[PDB]
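Notes follow the structure.
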Amino acid sequence: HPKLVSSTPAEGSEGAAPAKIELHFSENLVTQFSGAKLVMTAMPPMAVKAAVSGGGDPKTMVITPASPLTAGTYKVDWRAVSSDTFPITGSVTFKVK
Ligand code: NA
């Protein structure tokens, strides 16, 4: 089963809006069962329209917001499933401006 190894932005980061969010896992993801939802939890919870896709490599998931992210706090809830079928879930939070 996969573990999250790294993400851009990192947990607890504050800065400019990212063009995309990348999640990197320890095992190859099964794409049809793995996913993510982006939520805005605070403004200076609302779902944010975003496309989710496999990265360059099978261990990466990329989230691309449909519009530039506005200033506030965000949470990425993710679900990662590999060939052993056990779903692993977690959350990454970061702030924009
Ligand atoms: Na997927």
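Here Swiss-Prot sets the residue numbers for chain A, with the shown residues being 25-68, 74-126 in order.
So this one's X-ray crystallography, 2.0 Å, going by the header.
Note: Cβ is positioned from N, Cα and C throughout, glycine not excepted.
Mutagenesis annotation in Swiss-Prot: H25 to F, described as Decreases affinity for copper(II); the structure shown retains the original residue. The secondary structure of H25 (mutagenesis position), as reduced to three states from DSSP, is coil rather than helix or strand. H25 (mutagenesis position): 14 other CB atoms within 10 A of its CB, across all protein chains.
As a published mutagenesis entry, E51 to G appears in Swiss-Prot alongside the note: Increases affinity for copper(II). Its own atom aside, the Cβ of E51 (mutagenesis position) has 17 Cβ atoms within 10 angstroms in the protein chains shown.
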Inter-residue C-alpha distance, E51 (mutagenesis position) and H25 (mutagenesis position) (nearest angstrom): 7
Modelling gap (5 residues), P68/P74 Cα distance, angstrom: 13
